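Asks: The structure is given below, and queries will be raised subsequently.
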Amino acid sequence: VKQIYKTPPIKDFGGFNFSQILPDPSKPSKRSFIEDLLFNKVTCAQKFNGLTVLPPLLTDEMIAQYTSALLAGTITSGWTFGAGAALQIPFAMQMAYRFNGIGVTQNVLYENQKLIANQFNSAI
Amino acid sequence: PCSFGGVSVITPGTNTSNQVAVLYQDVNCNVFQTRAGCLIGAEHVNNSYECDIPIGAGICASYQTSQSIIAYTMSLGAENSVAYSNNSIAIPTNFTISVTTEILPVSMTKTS
Amino acid sequence: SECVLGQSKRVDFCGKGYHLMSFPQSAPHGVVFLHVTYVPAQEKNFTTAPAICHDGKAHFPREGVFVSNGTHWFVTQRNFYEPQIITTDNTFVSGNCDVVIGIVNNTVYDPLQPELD
Amino acid sequence: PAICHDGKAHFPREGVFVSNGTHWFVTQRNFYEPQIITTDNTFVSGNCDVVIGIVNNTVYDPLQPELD
Amino acid sequence: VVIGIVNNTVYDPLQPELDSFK
């Protein structure tokens, strides 16, 4: 992102639940249950003459909504947010769009969706 | 042992100003305390900005409004996303060719 | 040898966006790559059908996506918006509708209907 | 291979001509869709022989009815 | 609207059908 993107305030989910990526407020950073779990399992007297371990540029607290900034990217355009303008673009035909190259078609999703959104929530 | 010492210095730049900021890393001590350490020479806020200079433990600082150094919890992004529908998206209609630039290092000097 | 020669498929490996082409330039101890990417800007919403269970009989796109303004139905492709009329030449077959519940009802165009007369 | 209606064959456009054993369809390798095979999913380029092992079928004539 | 177009005829499978199907 060339523009500091974003994260939704409305949980209009109704068949999905976009709330494990888009964070719960339970933790002080923007790192909820899923991001409480991919960091917290990544498991001095040394420094008596100078030898530390350097920290890189982006430590733990820009990317827990910069990855929302890409979550405000890669579903909000699909790809095209990145080098220019972007506004809203939805998902459950993006749950068919990139599937319009996989060999299979658009309304493999749309119709048995109220099973398949549950199965894609079984993919949650 | 007592003098558990690591001492750090912050400046926005010679060409900008000369007021500085001093970071002490390892003391439970304007003064502002971080897990990175005990910081003196800036002001904490509640605001949100990109990082300019890393401090440690999720702290960065910059030079804002007269004007001085302010350090802060470093921002992460703004707010909105997909208005999801179970049956919608659009195309992107109008497009834009653009050019970015990437740089790679080829070779250094063959010094014997 | 994968951005300048050839047209890759690798995003964040040939610049930023869908890689189109590549212009290399020399540099002091360096190589500089220009990049051309197709990154569109302006969009909308659109509204779909599930399908067209036309003769009691469903319909699939070939390579793209059915949409509508809300009344007129349009077949189009994935990345640029050229709405077209849903023909039989944009559909194939594979077997019965309503073991897949959740379709809607519509028509498909079939260009023979003026031809013999 | 083909539906052979009018002395000329009706070809794999980008489907391919499938069956349960009695009645006939034309599928892809990916998902599931009924239709009626008509004149505008079918097309000709000559007779019914040059590829190996063809089958037989007619093509419907949907402008024959609506003049009566 | 497009540059460099040439002007030619396109063959049709359907034009030898109406003379066959009479």
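Swiss-Prot numbering applies to chain A: residues 785-827, 851-931, in that order.
The deposited model was determined using electron microscopy, 4.4 Å.
Using N, Cα and C of the backbone, Cβ positions are placed for all residues, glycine too.
One entry in Swiss-Prot concerns the natural variant A:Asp796 to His. Its note says: In strain: B.1.1.318. Quoting Swiss-Prot on the natural variant A:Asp796 to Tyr: In strain: 19B/501Y, Omicron/BA.1, Omicron/BA.2, Omicron/BA.2.12.1, Omicron/BA.2.75, Omicron/BA.4, Omicron/BA.5, Omicron/BQ.1.1, Omicron/XBB.1.5, Omicron/EG.5.1. The annotation that Swiss-Prot gives for the naturally occurring variant A:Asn856 to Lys reads: In strain: Omicron/BA.1. Here Swiss-Prot describes A:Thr859 to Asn as a natural variant; the accompanying note says: In strain: Lambda/C.37. The note that Swiss-Prot attaches to the natural variant A:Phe888 to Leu is: In strain: Eta/B.1.525.
In the displayed structure, how are the listed features positioned relative to their neighbours?
Replies: Under the DSSP three-state reduction, A:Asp796 (variant position) is assigned to coil, being neither helix nor strand.
Sequence-distant contacts of A:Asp796 (variant position), defined as residues of its own chain at least six apart whose C-beta falls under 8 angstroms from its C-beta, are absent.
The Cβ of A:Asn856 (variant position) lies under 8 Å from the Cβ of no residue that is in the same chain and 6 or more residues away along the sequence.
For A:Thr859 (variant position), the same-chain residues lying six or more positions away in sequence with a CB closer than 8 A to its CB are A:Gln853.
All protein chains included, A:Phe888 (variant position) registers 27 other Cβ atoms within 10 Å of its own Cβ.
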